Amino acid sequence: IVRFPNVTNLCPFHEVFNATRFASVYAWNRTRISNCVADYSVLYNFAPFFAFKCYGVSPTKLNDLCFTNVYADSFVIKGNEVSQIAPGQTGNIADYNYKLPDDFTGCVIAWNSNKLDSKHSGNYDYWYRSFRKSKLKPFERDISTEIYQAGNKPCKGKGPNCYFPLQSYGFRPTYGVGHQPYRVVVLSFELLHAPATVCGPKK
Amino acid sequence: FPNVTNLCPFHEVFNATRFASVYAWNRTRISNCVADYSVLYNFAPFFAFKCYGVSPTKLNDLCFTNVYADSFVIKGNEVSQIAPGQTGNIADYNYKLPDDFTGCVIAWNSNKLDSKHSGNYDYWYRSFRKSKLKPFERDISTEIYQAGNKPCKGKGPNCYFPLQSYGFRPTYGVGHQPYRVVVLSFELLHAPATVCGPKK
Amino acid sequence: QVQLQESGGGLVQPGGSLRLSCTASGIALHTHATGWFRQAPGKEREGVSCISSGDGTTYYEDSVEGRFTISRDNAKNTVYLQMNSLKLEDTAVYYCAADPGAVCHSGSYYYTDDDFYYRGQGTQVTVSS
Amino acid sequence: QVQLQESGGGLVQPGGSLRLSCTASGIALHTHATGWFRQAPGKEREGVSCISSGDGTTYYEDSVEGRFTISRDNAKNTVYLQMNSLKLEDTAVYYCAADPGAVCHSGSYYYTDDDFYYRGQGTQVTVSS
């Protein structure tokens, strides 16, 4: 016999994956999903996805097992930087903007968003951080905007060595695929190490 | 336990009383010695240090086996031809680099040294030849060149002496002043990597 | 506000040479994409050269191929345009512009579309007499 | 080894026409830069014209401009000095000398400094009534 508790709603997964505009990479929006049923079928009838990689769990086994404390976070990255959203990679995004731990249990979903997150003669609303004193510890957000000094002379204001750390991907519609925008939603959750709060299809 | 010796003759190449012309570029071999890439920086306010395939600051902590060095001086407006993949008078007739070239190219001004009043007529370059030049070749020979249908024997019109002397005067502009060019050609081959850099 | 300042120009003679420089104040020209554009009187602006973000693939226009050389020094954060063998029709005013990303020749796009974000004041270059 | 041989001269009248021509045998005049110089009797020698490299950057002086038309053909390797509307003070002997490189007025140096290689022999050109 299987006994699962009383439930009300169907989790706000549609409300995250289909929004008007996502957040920038340096200040990625993170949401919590709890006290609902998490059906991973509404994600499949969304887009012909570019990267759907799951670590620690099979994509087809996602409905009949359950878990706790799921975290969903979203951001918009450059085309050639999608492979950096993985445990154990390096680069500009993976060291200064968004780090995943080596032992990661979750999924990464990415799809093309050129028809919406791009305007003619520049779409300067999507920023990323390029200069930081040190690497980023897994799952840490740095929204600090302060002049970065890359020279011996102490920096007082923008100067030949003083550089603002945030640069803006210039999405434009005629670019090739490797520079085109991509929306990335990363789901993170813990398996069988805590009492469960969300499980999904009841019976 | 070993102390560093044999600091390589980079100073005898860079600091010389005079260099050779482009058509007769002198080439020396640096081997069986440890190469300190710090005496190159305290030389001059360098004009160009541009190269591909190896980092400037990373030259200390890798190894090669046989590095070459050659030196010659070119007109100022034609330094850009000493690079892989370009054409011109020097780049097709005098000195051509391979398309896959590893090594670094250095240039600096020598107006106060390789020039004098009323002209300096002791550096030369080749102006005419039948065909192109394969990479890393020196053409010393001085023979007449036929550009028309009529064969020219001896000396006369329509057949030209292939050697032409740059006139060097200190009142010329920057593009017509002497620029001493030194090119390194770092390699690694069947012989084991011998020349390296010092450590603590 | 990030500003780009040019320097150079003068009274060069035909067959001479100049080195134009463009120095930044707030951005690293090794993470942005730089370029040059020119204005002869009575005409419309046309590109000269470009460097991409990393390492740098240099692109050149048809009018100035083989003669001009574009290069960047990352210590002084200044891009250089070494112009060789200037002809009398090359008199114009030159502007340096920058844009985030490797903007020159990505896909079916090219830098002749004059839409860079950062730009400057310009320096007059004349060649005559 | 290398010789420059002039031709022309005669007994011309004011307002007449002439075409002086000095022919290069050894060197080639598309890689060398030549010009014309003259010396009136009882005076010191002063230049007349120049051509630079292969492009053509004709250069005249204030006392000699307005009546001379320097020209050159790369086929016959002979430089031409066409005479139009000459005056009575132009009687002198003419010389031509050529120097390698784009030598005339390429910096702070014009061809006034007569430091010139390949010196020619000369041809006497006189005018009277």
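Along the chain as shown, residues are numbered 1 onward.
Placement of Cβ uses the backbone N, Cα and C atoms for every residue, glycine included.
Swiss-Prot gives this note for the published mutagenesis A:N6 to Q (Swiss-Prot position 331): Reduced viral infectivity. Sequence-distant contacts of A:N6 (mutagenesis position), defined by Cβ-Cβ distance under 8 angstroms and a gap of at least six in the same chain, do not exist.
Swiss-Prot gives this note for the published mutagenesis A:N18 to Q (Swiss-Prot position 343): Reduced viral infectivity. Residues near A:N18 (mutagenesis position) in space but far in sequence (CB under 8 A, at least 6 apart, same chain), listed by position: A:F46. According to DSSP, A:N18 (mutagenesis position) sits in a coil region rather than a helix or strand.
The C-beta environment of A:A150 (mutagenesis position), restricted to residues of the same chain at least 6 apart in sequence and closer than 8 Å, consists of A:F131, A:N161, A:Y163. Quoted from Swiss-Prot, the note on mutagenesis experiment A:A150 to V (Swiss-Prot position 475) is: Increased resistance to neutralizing antibodies.
The DSSP secondary structure for A:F164 (mutagenesis position) is coil. Here Swiss-Prot notes a mutagenesis experiment, A:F164 to L (Swiss-Prot position 490), with the remark: Increased resistance to neutralizing antibodies and human covalescent sera neutralization.
For the mutagenesis experiment A:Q167 to N (Swiss-Prot position 493), the note given by Swiss-Prot reads: Reduced host ACE2-binding affinity in vitro. Note: A:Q167 (mutagenesis position) has non-local neighbours A:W127, A:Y128, A:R129, A:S130, i.e. same-chain residues 6+ apart with C-beta under 8 A of its own C-beta.
Annotation of the mutagenesis experiment A:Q167 to Y (Swiss-Prot position 493) in Swiss-Prot: Reduced host ACE2-binding affinity in vitro.
Where Swiss-Prot documents A:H193 to P (Swiss-Prot position 519) as a mutagenesis experiment, the accompanying text is: Increased resistance to human covalescent sera neutralization. Counting only same-chain residues six or more apart in sequence, the Cβ atoms lying under 8 angstroms from the Cβ of A:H193 (mutagenesis position) belong to A:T68. A coil conformation is recorded for A:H193 (mutagenesis position) in the three-state DSSP classification, outside any helix or strand.
For the naturally occurring variant A:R21 to T (Swiss-Prot position 346), Swiss-Prot gives the following note: In strain: Omicron/BQ.1.1, Omicron/XBB.1.5, Omicron/EG.5.1.
Annotation for A:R21 (variant position): same-chain Cβ neighbours under 8 Å, separated by at least 6 residues, are A:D117, A:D125. For the naturally occurring variant A:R21 to K (Swiss-Prot position 346), Swiss-Prot gives the following note: In strain: Mu/B.1.621.
Its Cβ taken as reference, A:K119 (variant position) is surrounded by 12 other Cβ atoms within 10 Å in the chains shown. Taken residue by residue with DSSP, A:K119 (variant position) is part of neither helix nor strand, so it is coil. Where Swiss-Prot documents A:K119 to T (Swiss-Prot position 444) as a natural variant, the accompanying text is: In strain: Omicron/BQ.1.1.
Here the residue is the original one, but Swiss-Prot notes a natural variant at this spot, A:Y128 to F (Swiss-Prot position 453): In strain: B.1.1.298. Counted within 10 Å of its Cβ, the other Cβ atoms near A:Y128 (variant position) come to 24, all protein chains included.
The Cβ neighbour count for A:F164 (mutagenesis position), using a 10 Å radius and every protein chain shown, is 17. Listed in Swiss-Prot is the natural variant A:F164 to S (Swiss-Prot position 490), annotated as follows: In strain: Lambda/C.37, Omicron/BQ.1.1, Omicron/XBB.1.5, Omicron/EG.5.1.
For A:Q167 to R (Swiss-Prot position 493), Swiss-Prot lists a natural variant annotated as follows: In strain: Omicron/BA.1, Omicron/BA.2, Omicron/BA.2.12.1.
For the recorded site, A:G170 (variant position), the DSSP three-state label reads coil. Here Swiss-Prot notes a natural variant, A:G170 to S (Swiss-Prot position 496), with the remark: In strain: Omicron/BA.1.
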Inset, instruction - Filter the recorded positions A:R21, A:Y128, A:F164, A:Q167, A:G170, A:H193: retain a residue only if its CB is under 8 A from a CB of chain C. Output in sequence order; output 'none' if empty. - result: A:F164, A:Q167, A:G170
Legend entry - Secondary structure at A:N6 (mutagenesis position), reduced by DSSP to three states: coil
Inset, instruction - Based on DSSP, name the secondary structure state of A:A150 (mutagenesis position): helix, strand or coil. - result: coil
Legend entry - Residues satisfying Cβ distance under 8 Å from A:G170 (variant position), sequence separation of at least 6: A:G122, A:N123, A:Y124
Legend entry - Inter-residue C-alpha distance, A:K119 (variant position) and A:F164 (mutagenesis position) (nearest angstrom): 24
